[PDB]
Amino acid sequence: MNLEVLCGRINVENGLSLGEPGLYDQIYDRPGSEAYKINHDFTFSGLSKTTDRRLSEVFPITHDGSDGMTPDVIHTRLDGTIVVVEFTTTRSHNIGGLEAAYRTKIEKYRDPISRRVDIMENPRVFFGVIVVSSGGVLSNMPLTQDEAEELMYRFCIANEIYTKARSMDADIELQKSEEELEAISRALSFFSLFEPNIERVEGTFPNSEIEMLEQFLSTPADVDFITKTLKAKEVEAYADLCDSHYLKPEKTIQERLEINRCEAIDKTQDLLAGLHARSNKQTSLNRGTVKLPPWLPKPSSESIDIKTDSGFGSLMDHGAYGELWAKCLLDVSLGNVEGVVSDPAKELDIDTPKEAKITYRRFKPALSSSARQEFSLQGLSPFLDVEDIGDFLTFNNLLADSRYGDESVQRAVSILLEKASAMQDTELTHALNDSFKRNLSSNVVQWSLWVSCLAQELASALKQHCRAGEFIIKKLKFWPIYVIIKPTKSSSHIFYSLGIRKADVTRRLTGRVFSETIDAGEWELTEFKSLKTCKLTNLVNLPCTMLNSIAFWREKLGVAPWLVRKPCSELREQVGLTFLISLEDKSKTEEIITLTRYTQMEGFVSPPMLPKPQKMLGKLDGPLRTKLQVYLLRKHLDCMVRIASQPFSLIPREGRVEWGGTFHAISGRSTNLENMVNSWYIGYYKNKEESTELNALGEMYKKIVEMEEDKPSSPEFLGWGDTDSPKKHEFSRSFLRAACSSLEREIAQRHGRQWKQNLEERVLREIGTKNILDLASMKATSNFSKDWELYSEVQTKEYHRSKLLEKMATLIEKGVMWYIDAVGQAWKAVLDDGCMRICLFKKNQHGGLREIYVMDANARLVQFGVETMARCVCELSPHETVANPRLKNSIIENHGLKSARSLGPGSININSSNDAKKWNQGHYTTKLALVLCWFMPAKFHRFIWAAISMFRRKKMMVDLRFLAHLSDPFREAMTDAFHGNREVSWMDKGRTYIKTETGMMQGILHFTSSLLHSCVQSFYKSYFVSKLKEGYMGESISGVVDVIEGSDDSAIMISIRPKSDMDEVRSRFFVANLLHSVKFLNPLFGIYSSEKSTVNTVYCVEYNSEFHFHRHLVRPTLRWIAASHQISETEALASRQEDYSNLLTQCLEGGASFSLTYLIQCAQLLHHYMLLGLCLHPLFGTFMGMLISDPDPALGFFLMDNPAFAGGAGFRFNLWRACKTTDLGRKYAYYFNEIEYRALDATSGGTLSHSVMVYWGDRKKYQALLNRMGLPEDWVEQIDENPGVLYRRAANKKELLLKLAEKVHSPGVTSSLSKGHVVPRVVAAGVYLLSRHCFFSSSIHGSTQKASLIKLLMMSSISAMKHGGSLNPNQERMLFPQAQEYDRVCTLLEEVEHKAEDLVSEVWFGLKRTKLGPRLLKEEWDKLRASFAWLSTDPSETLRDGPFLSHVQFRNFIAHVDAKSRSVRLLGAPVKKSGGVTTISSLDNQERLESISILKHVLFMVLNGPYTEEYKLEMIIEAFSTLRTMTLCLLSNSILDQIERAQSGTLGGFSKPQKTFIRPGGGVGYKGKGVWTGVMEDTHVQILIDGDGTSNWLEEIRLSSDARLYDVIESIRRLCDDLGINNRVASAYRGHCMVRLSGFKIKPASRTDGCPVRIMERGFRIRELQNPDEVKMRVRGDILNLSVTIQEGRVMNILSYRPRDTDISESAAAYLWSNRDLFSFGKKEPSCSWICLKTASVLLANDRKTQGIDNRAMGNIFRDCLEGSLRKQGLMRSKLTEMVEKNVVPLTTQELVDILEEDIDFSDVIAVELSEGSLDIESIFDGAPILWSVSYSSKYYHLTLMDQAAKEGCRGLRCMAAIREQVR
Ligand SMILES: [Mg+2]
C-alpha cells in the first residue's frame, strides 16, 4: 500500500527527530533465479522501494567525515522535510526481542546524520526505523491497523520461502554471542550432564517413573474412544438440560417461569427449617452488635493527663464497678502512680533519644474481695425479631452535620491542608476543600476519630508485662475519655472499660444497636469489654474508610460536591450498611454479601434457559451465630425469590441495547445497572499482616486436606489408559494428548513451523546463564528440618523464617557462581532428605489470595529452574492472559470488529462465564509433567520429571501454639488424630506435619496450570467450530468463537448471524446445548466446574472483575478505593508518599472521576498524618511547626495534586510542579552548586533525602554473626581504594563478598524479625526519625534551579510534564453547565513506551556500555559535567568534592537519581486531550494560507515569488493583530514599529558597531570589537562579538531572565547565521557564569571552554529607536523575511515563515477555481491549474520547454514537479512476482477443525427431531443494534498515455523517450 501517505502522516518542528516507537500486533484473522535477500525485499516490495536509482549516498545533507552511508528510502516532501527510513527483519517471537534490532539500527545512523544536521541551515530531518516479526511490528512510522498485518502476511510467506533454499547457516551474527556464547555453553554443559537420580527416585516417590512419558509421546490418540465418549456425553447433557429447565411438555414462559419460583420457595423454606431445628430456639434475643458506647462529645484543648476535682462521688453507689473507678481515681489523685516508661526504641532495635519522647503509663493497684469474685469470671435461630437493625438502617443521625466544624481536632489538619493547597491556589480548590471539611464534621467521622484514637492507644499495650497487681489508665487526647487496661499473659486480646463525666456528652448517635452502659454516679462505665488483636488494624483506619463512602456513594447518585442538599433516603441505607459491616469483622458476615453477586448475575439469562439462583444455597448453611448476619441472610433470601420469577429484560432502542429493571440486593431498590454492580463489593478490604490465631488458622488447615483421602488406590487411571469416567481425582490420557496437540497446531500456524529451535535457544540462553547469584531475591523463606518433627522434642521453641540470605551467603562463600553450579548441590540435598518441607501464612483480609506457602529456600532453587521453563512456553500461546500481560483488554474488545469483517452487520452474541471449583487440591502432578515434557523439545525430560517428582509426599508445618491449645467435627478429628486414633494417616501418630500427596500449591507452581487450561480451552474451541460446521443434517451455521482464559478463570464468546424467522430460534437453541455442555467434558480432564458460573448470557461477558455489558464497560470502583489505606512498614520516610500515590493512581483506571480522586487524597492526608503522630506523643505541635516552614516530601510533608487531573501523573510530577516554581528551589540547588555536606546525599525510590531517615533497622544479625567469611573491617576503605567492583558483575570471590556487603546495608534490607502489632511499630519508626532531626542548625546555608538542571534531573518534563503542566493553566476557575449525554469513549494512554547513569561507567570506564558515538558518546560528559558542579572525570575527585561522603555511598545517587513517572491509562470523551476533561461528574486566511504553502514550491523564479503574494494581500483581508498566524496578520504591508514591540517577534539594534574594511574581493570587512543588543521574547539580551583575523566570533552573552533559554538559543543560533559569526574559538572567562557554549551546546563553568552565558537580572535594559523606513520583504529557498538592515551589508531578519504540509486544502480550490479576476493566474502556464489543483494541452507543450529553453518565468531547474510522475505511477502496481505467482490468498484461514490433529475424520450426531420450536418469545435478528464493543492528483490524465503506449529499462532498450526524460 504507499509511501507517500505514510511519509505524509508524520510531522516535526526542527533539526532532527526520532519520534516514538510503537508496537502493533495481530488482531484480525491472519490470512495466507538465485537470492538470499527474499526475506527483506519480498515484504516492503513495490513500495519500500524508491523508483529513483540511488538517491543515493547521504549527499543531500552536506559534506564528509562519514561518508554518508547508503539508506533504503530517502524521501523529500513538498515542504522541505527530509525523511530517512531503514527496514530490517528479525526472527524472534519474543516481545523485547525487537528492542535489540531497534537499538542496533539507530546505532548505524545516529552519528553521521547528527553530524550532517549540525552543518547545514534550518533543518527538518526525520529518522525512523521499521522492524517486523511473526508476532508483531515495532515502529513509529506511524501506521494503521490493516497494513500492520499485511506486513506480516508477506513476512511469513517470505520466511517459508527462505527456510528452504538455506545451507551451512553460516550467517552467525557477529553483534550477538559476545556473552551469549559464554552463557549458552554453560547451560548446554549442565543439561548434558547427569541431573537425574532415577533408580531410587522411582522409590522415593510413589508414581514417578519413566514409563508414562514414553508411552504418552509415542502412542496416537484413540479416535474410537473419543467418538464414543463425546456421543455419550452430548445426549446426557441434552437430557439434563430438558429436565433442569422445563421443556418437554408444551408450555409457554408464563407458566414455565412460575414452577421454578414455586420450587425456589420450597427450597428456601427447606433451608430455613433445617437451620431452625438445629439451633436453640429463642425468639427475642437482647444484645448489642456495636460494642462501643455511642458517645459524641465536643472536643476540647489537647492534653495527656488524668485531670483532677473531678474525681469523687457517689462513686461508692455500686461498689462492683464505680468502686473500681473511685479506687483508681483516688490512686492517681496523689501519689500512687508508677514508672512504667514506654520508650520508642526499647520498642525497636537501635541513638539515645531525648526527654520529650518518653511517656508515662502509670500503674495501678487492685481491689478488695467484693469485686474480685466478679472480675475473675469476666477476666442462633433464623426467626429472630431483628427489625431493629432495619429501623437503624432507615433512620440515622449519621449523615447530619454536627457543630464541631471549628475545633482543635481538625484545626491541626485544617492547617496542613492550607499549606498543601497553597500551591494550586484557585477558585476550584477553595471549593473542593470546604466540601471535604463538610465531611469531617458529619457526625460519623466525629464518632470514629476517638474510636481510632482508642484503637491506636490499645495497640501499644500488647506488652509491658504488668504486675500481678495491675491496672492502667489514660486520657486519650483532644477529648475527656478514660480507659482502664489490663494486659494478659499473651498477645491475643485486651480488657478495657471506658469512663466519662456525664456533662461533656452533648450528642448520642442513636438507635438501639449500640451496647448498653452502666448508669453510675454521673459517670458511664462500660463494664470490661474485650477485643482481640486481629480486629485492631481495622478500627485504626476507620475514619479513612468512612470518608470514602460519604464521598463515593454521594457521587454515584447525581449529587455535586459543590452543593448542599438533604441526605437522600437511598443514601442513608448504603452508608449505615458499610458502617455496620465494617465493625462486625466476622468472616461469615461478609460471605453473605459477596454471594449476592453469584445469585444476581443469573438474571441476565438468555432464552431457552431459566434463572436458577437457588443453586447458590449449599454454601449458606452456616452456624448462623451473630445477629446482623440473621438480617443479612433473611434479606438476601428474597433476592433469589424476586429474580427467579422475573428475569431482567432486553430493550433494543437502536442505541446499544440496555437492560430492564435491576435493583439493589440487600435493600431492594430499582436503582441503576452501573450502581448495583458496586454494591456487591461493600464489605471488602485488603491487608498483608500475618494473623496467627486459633480460629481462622483452623479452617485453612481443613481446606488443604479436605480432598486428601479421595486419591484412588489403583494408579491405572492417573497416568495410564483411558477411563471414560472420572473418580473425582483422576483423568483420561488420550483426551489430554488430543487437547495438548491442538495448542501445538494453533501456535505453529501463527508463529512457526519451526519454533522449538528458538524456544529452546531462548530458554537455554536465559535459564542458567543470566541468573547470577547475589541478585536472587529477598523473598522470606522457611527453615524447617527433620529435627523439628517430634512435638515432644521441642514443645517450647520458636520459629523465625530466615529471610533467604543465609542460603545466599553460605553458597557465595563456597566458590559458587551462575545458579548453574548451584542445582549442583541443591538437588542431592533434597533427594536424600525425604521430601519438600513447607510452612504456612495466613494473610487475613477475608478472602482472595489469603494463604501463601513459604518454600524453605532449598527446593526453591530447583523450582526456579522450572518456573521460567514454562513461563517461556506460556508466552507463545495466544489465549494466555497471565503470561502475556496486557492482551486481556484486546480480545473481548476486539471480538467486536473481528465478527464484522467476517460477516456483514450483525452480531448476535452468546457468552459464558466459566470457573473451577477446586483448582488447587484437584490437580495431580502427572498432568503438568506431561504437558511440560510434551512442549519442551528434546532434553528437558530427565530434569523436569525429577523437579516435578517432589510434590508427592510434601510435608506442611502447623503452628506451635495450635498443637499446644489442642492438648468443628474436624478439630475433634485432628485431636484424636494427634493423641490416639481414628487414624487419618495424614499426620501419623504424634508428629507435627500435615503430609499430603494430592494437589499442587497456590503460588509456587504457577504458569504451569495456565498451560493446561490453555490446551483445554483450545480443544473446546476446536470442537465448537467442528460442531458449528455441522448444525442440522448437513446445514452449516456460520459463526466465530473466541476463548480467553487465565488461571482458574475462563470465558467463551460466540456470534451468529440470523438470515430469517425460525433460523434465529432454530439456531440459538443449537448454541445453548453446545455451550451448556462444558459442565461435562471437563471431568475427563482434571477440571471440575463449580456452581459459580453463568451460562448463556446474551450480550454480556463476565471475566475477571471488569464486566463487559453490551457496549458500556463497567468496573467495580469500590474494590480499589477501600484498598487505599494499606499500612506502610518501609523505612524510607519518603517512600510512604510513593506508595500512597501508586495506590491512588489505580482508582483512576477503576473509573473514578477526577473530582473523587482528590477527596481520596484528602483522606490519605489524614491516614498519613495519623501515623507520624496525631493522637499521642504530645509534641505534634512542634512537629507541625517544623514542617510548616520547611515543607518538603523528604520529611513528613504531604503533597496534594491538582484538582483537575488529580492522581493522573505520579508523585514525580508533583515533585516537579513543586520544586520548580515556589516550593523550595534551594534545597536541591544547594546539593548541586556547592563544593566541599548539607546532608549526606542518599536517594530512596525516586526522590532523594538527608540520609538520616534511611537508618533504623537491624543489620547486626546479618553482619556480626555473618561476617565470618573474610570481609575485613577495612571493608569500606578497601572498596574506596577501587570503585570498579561496583559496576561490573564479578571476577572472583573477594569482590563478590564486597558486593554482598554493599547489598546487605542500604535500602530497605532489614532483618530483625519483628513480632509486634505493626500499628505502633510505624508510629515509632516515624516519631524516632522525626525527633532525632529536631535536635534545626543545617538550615542556614541563592535559588531557582536552572533550565538545564530540570532536564537532567526530571527527564520526562518537556515530553509530557509541560503539555499537562500548561493545559492546567487553562480554565482552572470555570464552572460548566450540567448536560446529559450517553456515548462510547476512546482508549487513551499517556506515557507508554516500548539510562542517565551509564554515562559515569564509561568516563570512568570502560565498559563498552552506552554505545554512543564519540560525538555524542564523547559529548554526553559535557552535559553531565555542566550539571552537578563538583562532578569530574576523576573517580576520586568525584569524592574530595561535595554532597557525597564516599564513592560507595554515591552507587545510590547516580543509581536512582533521575527518575520517570509511570504508565496511565484512563478514558475519555473522544480522542484529542482537555478533551479528557470532559469527565468530572474567519476563513479568508485559510484560502490565502493555502495559496502560499503551495506557491513557494511552484516552478517559479525567486523574484516572481513576491510578484504574487504582494498582489495577493490586496484581496484577502484578515483581521486584527488581537490574535503562527500571528505573523501572517503582521503583514499589513498603524504604525508597524510598535506592533512588533509586543508579541514574540525578534528585533534589536547594533549599539557598538565594528570597523569596516575594504577587502579587495567585493566585500567589506568587519574587524572591530563591537556589541549587539536585542529584545527577543522579553529577555533584553546583550551579544558581545569580536574577531581580528579571518572572521568574527562570539565573546559573551547576557540575559535578564532564565525562564526560557532553550528557545532563546535558537533565536541566537540563526541571528549569528544572519550576520555571519562563527562560534568555534574559545574565550577568556570573565565572571561567574551559569554555563558556557561550544558551537551551540551547553556546558561547565569549571572548564572555561567557550562563550559563557553569564545571566544578570539587571544586565541591560535599553533600546535605541530603530528607524522604521528601512524595512523590506524577501524570498529565498522557501522562506519569508520581513527584515531590516542594521549595518552596511548586514541585515537582520525580524520575522520568518515556513509553510507546513498539513495545509493543502481542497475547499479553497473551489473558491480559487476562476473568478477569473486573479491576473497572476492566467493562460501562461499550468499556473491556475497547479494552484487550483487540477491537470492548452501542457503534456506535449513541456517536452518542448525542456529541449528549447524559453520559460520567461518558470526559470527553475525545470524539474521540481515532473519527478512526481511516480505519484500516479505508484497507484498502478509494479510488482511482478507478487501478482502472477501469487495465487490470491484463497482465504485459507479456516479457524480450526476437529479433523485436523485427529488423523481420522469424525462423525458427531445427536437427536433433534420434534421437541419444540416455539419456546422463545422475542425478535432481535431484524433488530438494529450495531458493532459490539494526501492530495496527490497533480498530473493524472496526461499519464495514462504512457499506459496506452505500453523492466522498464529493459523495455526501453523510442516514441516515448521524451516522457522517460521526465522520469529520469
Ligand atoms: Mg470468572
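We number each residue from 1, going along the chain as drawn.
Determined by electron microscopy, 3.4 Å, according to the entry header.
Positions of Cβ are set from backbone N, Cα and C atoms, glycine also.
Here Swiss-Prot flags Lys105 as active site, for endonuclease activity. Within its own chain, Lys105 (active site, for endonuclease activity) has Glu86, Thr88, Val129, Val131 as residues 6 or more apart in sequence whose C-beta sits under 8 angstroms from its own. Under DSSP, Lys105 (active site, for endonuclease activity) is assigned to a helix (H, G or I) in the three-state scheme.
In the three-state DSSP classification, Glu86 (mutagenesis position) falls within a strand. Per Swiss-Prot, the feature Mn(2+) 1 binding site maps to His40, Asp72, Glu86; the stated evidence is similarity to another entry.
Here Swiss-Prot flags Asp72 as Mn(2+) 2 binding site. Just so you know, the Cβ of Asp72 (mutagenesis position) picks up 16 other Cβ atoms within 10 Å once every protein chain is counted.
According to DSSP, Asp1049 (Mg(2+) binding site) sits in a coil region rather than a helix or strand. Residues or ranges marked as Mg(2+) binding site by Swiss-Prot: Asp1049.
Packing around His40 (mutagenesis position) is summarised by its Cβ count: 17 other Cβ atoms lie within 10 angstroms of its Cβ, all protein chains included. According to its DSSP assignment, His40 (mutagenesis position) is helical. For the mutagenesis result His40 to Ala (Swiss-Prot position 80), the note given in Swiss-Prot is Drastically decreased endonuclease activity.
Among the mutagenesis entries in Swiss-Prot is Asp72 to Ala (Swiss-Prot position 112), noted as: Complete loss of endonclease activity.
The number of other CB atoms found within 10 A of the CB of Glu86 (mutagenesis position), across every protein chain shown, is 18. As a published mutagenesis entry, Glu86 to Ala (Swiss-Prot position 126) appears in Swiss-Prot alongside the note: Drastically decreased endonuclease activity.
The note that Swiss-Prot attaches to the published mutagenesis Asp1048 to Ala (Swiss-Prot position 1126) is: Complete loss of polymerase activity. Under a cutoff of 8 A between CB atoms, and with a sequence separation of 6+ in the same chain, the neighbours of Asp1048 (mutagenesis position) are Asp915, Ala916, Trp919, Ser1009, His1013.
Among the sequence features in Swiss-Prot, the natural variant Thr88 to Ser (Swiss-Prot position 128) is noted as follows: In strain: SPL057A and Isolate AH12/China/2010.
Every protein chain considered, the tally of other Cβ atoms within 10 Å of the Cβ of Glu211 (variant position) stands at 10. Among the natural variants in Swiss-Prot, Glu211 to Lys (Swiss-Prot position 251) has the note: In strain: SPL057A and Isolate AH12/China/2010. The residue drawn here is the original one.
For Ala277 (variant position), the count of additional Cβ atoms within 10 Å of its Cβ stands at 9 [all protein chains shown]. The annotation that Swiss-Prot gives for the naturally occurring variant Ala277 to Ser (Swiss-Prot position 317) reads: In strain: SPL057A.
According to Swiss-Prot, the naturally occurring change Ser303 to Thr (Swiss-Prot position 343) is described as follows: In strain: SPL057A. Under DSSP, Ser303 (variant position) is assigned to coil, being neither helix nor strand in the three-state scheme. For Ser303 (variant position), other Cβ atoms within 10 Å of its Cβ number 12.
Under its natural variant annotations, Swiss-Prot gives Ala400 to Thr (Swiss-Prot position 470) the following note: In strain: Isolate AH12/China/2010. The DSSP secondary structure for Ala400 (variant position) is coil. In sequence order, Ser442, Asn443, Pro567 are the residues near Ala400 (variant position), counting only same-chain partners six or more apart with C-beta under 8 A.
Listed in Swiss-Prot as a natural variant, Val409 to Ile (Swiss-Prot position 479) is described as follows: In strain: Isolate AH12/China/2010. DSSP gives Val409 (variant position) a helix state. Around the Cβ of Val409 (variant position), the number of neighbouring Cβ atoms within 10 Å comes to 24.
Around the Cβ of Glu516 (variant position), the number of neighbouring Cβ atoms within 10 Å comes to 12. Swiss-Prot lists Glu516 to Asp (Swiss-Prot position 586) among its natural variants, and the accompanying note reads: In strain: SPL057A and Isolate AH12/China/2010.
All protein chains considered, the CB of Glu983 (variant position) has 11 other CB atoms within 10 Å. Record note (Swiss-Prot) on the natural variant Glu983 to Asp (Swiss-Prot position 1061): In strain: Isolate AH12/China/2010.
Spatially, by CA atoms, the recorded positions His40, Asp72, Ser303, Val409, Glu516 include one closest to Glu211 (variant position), and that is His40.
Straight-line distance linking the Cα atoms of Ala277 (variant position) and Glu516 (variant position), rounded to a whole number, equals 31 Å. Each residue contributes its Cα atom, and for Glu983 (variant position) and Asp1049 (Mg(2+) binding site) those atoms are 37 Å apart.
Taking a Cβ distance under 6 Å to any atom of ligand 1 as the criterion, the recorded positions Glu211, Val409, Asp1049 reduce to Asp1049. Using a 10 Å Cβ-Cβ cutoff, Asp1049 (Mg(2+) binding site) registers 18 neighbours. Per Cα geometry, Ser303 is the residue among the recorded positions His40, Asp72, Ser303, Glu516, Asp1049 nearest to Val409 (variant position). The two recorded residues, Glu516 (variant position) and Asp1049 (Mg(2+) binding site), show a Cα separation of 48 Å. Residue pair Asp72 (mutagenesis position) / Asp1049 (Mg(2+) binding site) shows a Cα separation of 48 Å. Other C-beta atoms found within 10 angstroms of the C-beta of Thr88 (variant position) number 16, with every protein chain shown included. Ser303 (variant position) sits 55 Å from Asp1049 (Mg(2+) binding site), taking the Cα positions as reference.
Following the DSSP three-state reduction, the secondary structure of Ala277 (variant position) is helix. Calculated from the flanking Cα atoms, the unmodelled 12-residue segment between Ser1829 and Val1830 spans 31 Å. Cα spacing between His40 (mutagenesis position) and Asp1049 (Mg(2+) binding site): 42 Å, rounded to the nearest whole number. Think of the gap as 8 residues with no coordinates, bounded by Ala1846 and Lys1847; the Cα atoms of those bounding residues are 12 Å apart. The record gives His40, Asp72, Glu86 for Mn(2+) 1. Within 8 Å of the mean position of their Cβ atoms, the other Cβ atoms in that chain belong to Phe44, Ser48, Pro71, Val73, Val85, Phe87, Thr88, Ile130.
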